[PDB]
Amino acid sequence: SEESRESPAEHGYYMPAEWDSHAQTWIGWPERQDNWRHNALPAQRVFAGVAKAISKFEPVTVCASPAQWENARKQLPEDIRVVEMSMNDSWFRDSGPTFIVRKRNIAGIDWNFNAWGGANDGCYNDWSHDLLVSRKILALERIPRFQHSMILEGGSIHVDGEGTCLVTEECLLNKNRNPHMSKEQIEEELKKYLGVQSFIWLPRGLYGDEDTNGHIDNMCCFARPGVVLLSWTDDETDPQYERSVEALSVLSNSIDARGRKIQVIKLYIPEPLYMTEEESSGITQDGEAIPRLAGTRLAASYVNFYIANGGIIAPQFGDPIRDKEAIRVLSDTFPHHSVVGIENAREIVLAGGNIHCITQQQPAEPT
Ligand SMILES: [Cl-]
Ligand SMILES: [Cl-]
Ligand SMILES: [Cl-]
Ligand SMILES: [Mg+2]
Ligand code: NA
Ligand code: NA
Ligand code: NA
């Protein structure tokens with residue numbers, strides 16, 4: 001697939017910050033038995049709970065496969081729209097479109113996609129349906145579409161809506177993504193497509209986040225211009241510690257696109273979590289996806305929350321201090337939003353991501 005003849009930036013578009021006004025949220029529906037234990041049922045109920053929480057703030061559409069449409073329609077309240085859509089898995093932060101707006105005044109970017117690392121390093125062996133998800137979503141809404149040839153997922157990029165793009169090297173410079181492109185070329189395309197002017201490159205993402213090779217959205221995100229929330233631990237024996245300290249070092253020497261120094265709020269990860277034998281035993285091995293093994297360190301961070309209209313939808317991992325700390329810190333950081341916790345978010349992390357990874361915001365169209 002080739003590139004649109006003109007970029008978003010050439011038409012005045014840019015990607016707004018996640019905390020700007022939404023028209024709705026898009027979410028996919030999990031099903032594949034070699035990624036979601038017990039026929040996906042525990043995860044489906046958590047997805048449904050996330051969708052329902054977001055629906056209290058703004059409209060939601062859930063997309064479910066032909067096989068699943070009736071199941072999703074039963075499991076979701078009636079004010080959530082459910083539409084039929086083929087997909088190889090349910091991570092719409094990554095396979096869905098990255099919306100852009102201008103002051104038609106909304107468009108969507110359809111990045112190329114390879115299941116987070118392709119034939120030799122990706123999470124499953126067929127992403128043919130996933131390749132059409134963005135086209136189908138934008139067609140459903142009648143929103144124009146820019147197409148890129150470069151591989152990218154929405155979970156790998158974060159913006160402040162003021163010209164800054166926060167990314168990780170571990171992901172976007174990985175040879176499993178766009179090995180034909182340099183760092184500078186990748187920057188130029190993101191300027192052209194996101195409407196950004198400058199970058200903050202963290203070297204690495206969250207420890208344990210092998211699915212995505214260190215997506216930024218599981219490591220660090222903006223809370224508002226000039227302020228980030230960073231996954232943190234004080235425990236020097238956790239391999240997360242050296243990643244967090246290194247990110248802190250970079251951020252505390254970083255300037256945003258408008259010349260601000262970055263202030264960092266630490267958001268402590270839960271006490272380390274590991275997949276149980278009982279969890280792993282509910283997952284099939286059909287030779288189509290990466291294995292899910294007992295003992296794996298879960299890539300769990302409260303940074304993988306989602307911002308909706310007046311709501312923050314945050315994971316809860318069962319940790320008897322870090323869950324409530326995360327709710328408090330987020331409540332203080334977003335004092336005009338209601339902070340909602342989602343219990344059993346572990347069910348999503350077992351499969352490689354969390355709340356932010358299963359959502360994709362559709363901005364309100366400026367008038
Ligand atoms: Cl209800
Ligand atoms: Cl400011
Ligand atoms: Cl694993
Ligand atoms: Mg795409
Ligand atoms: Na892991
Ligand atoms: Na990967
Ligand atoms: Na063990």
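The chain as shown is numbered from 1 upward.
Using N, Cα and C of the backbone, Cβ positions are placed for all residues, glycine too.
One entry in Swiss-Prot concerns the mutagenesis experiment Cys171 to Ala (Swiss-Prot position 180). Its note says: Impairs enzyme activity but does not abolish it. Secondary structure at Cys171 (mutagenesis position), as computed by DSSP, is helix. Every protein chain shown contributes to the tally, and the Cβ of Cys171 (mutagenesis position) ends up with 27 other Cβ atoms within 10 Å.
The Cβ of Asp217 (agmatine binding site) lies under 8 Å from the Cβ of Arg93, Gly154, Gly155, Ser156, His158, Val303, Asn304, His356, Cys357, each of which sits 6+ residues away along the same chain. Per Swiss-Prot, agmatine binding site is recorded for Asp211, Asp217, and the stated evidence type is similarity to another entry.
According to DSSP, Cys220 (mutagenesis position) sits within a strand segment. Around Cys220 (mutagenesis position), taking its Cβ as the centre, 29 other Cβ atoms fall within 10 Å, counting all chains. Here the residue is the original one, but Swiss-Prot notes a mutagenesis experiment at this spot, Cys220 to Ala (Swiss-Prot position 229): No effect.
Mutagenesis annotation in Swiss-Prot: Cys221 to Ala (Swiss-Prot position 230), described as No effect; the structure shown retains the original residue. Within its own chain, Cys221 (mutagenesis position) has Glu18, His158, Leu166, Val228, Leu229, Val303, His356 as residues 6 or more apart in sequence whose C-beta sits under 8 angstroms from its own.
Under the three-state DSSP scheme, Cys357 (mutagenesis position) falls in the helix class. Among the sequence features in Swiss-Prot, the mutagenesis site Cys357 to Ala (Swiss-Prot position 366) is noted as follows: Impairs enzyme activity but does not abolish it.
For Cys357, the entry in Swiss-Prot reads active site, amidino-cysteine intermediate, with the evidence type similarity to another entry. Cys357 (mutagenesis position) counts 27 other C-beta atoms within 10 Å of its own C-beta, drawing on all protein chains shown.
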Anchor-to-anchor distance, in angstrom and between Cα atoms, for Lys103 and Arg104 with 9 residues unmodelled between: 10
Count of other CB atoms lying within 10 Å of the CB belonging to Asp211 (agmatine binding site): 23
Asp211 (agmatine binding site) versus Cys171 (mutagenesis position) - Cα distance in angstrom: 10
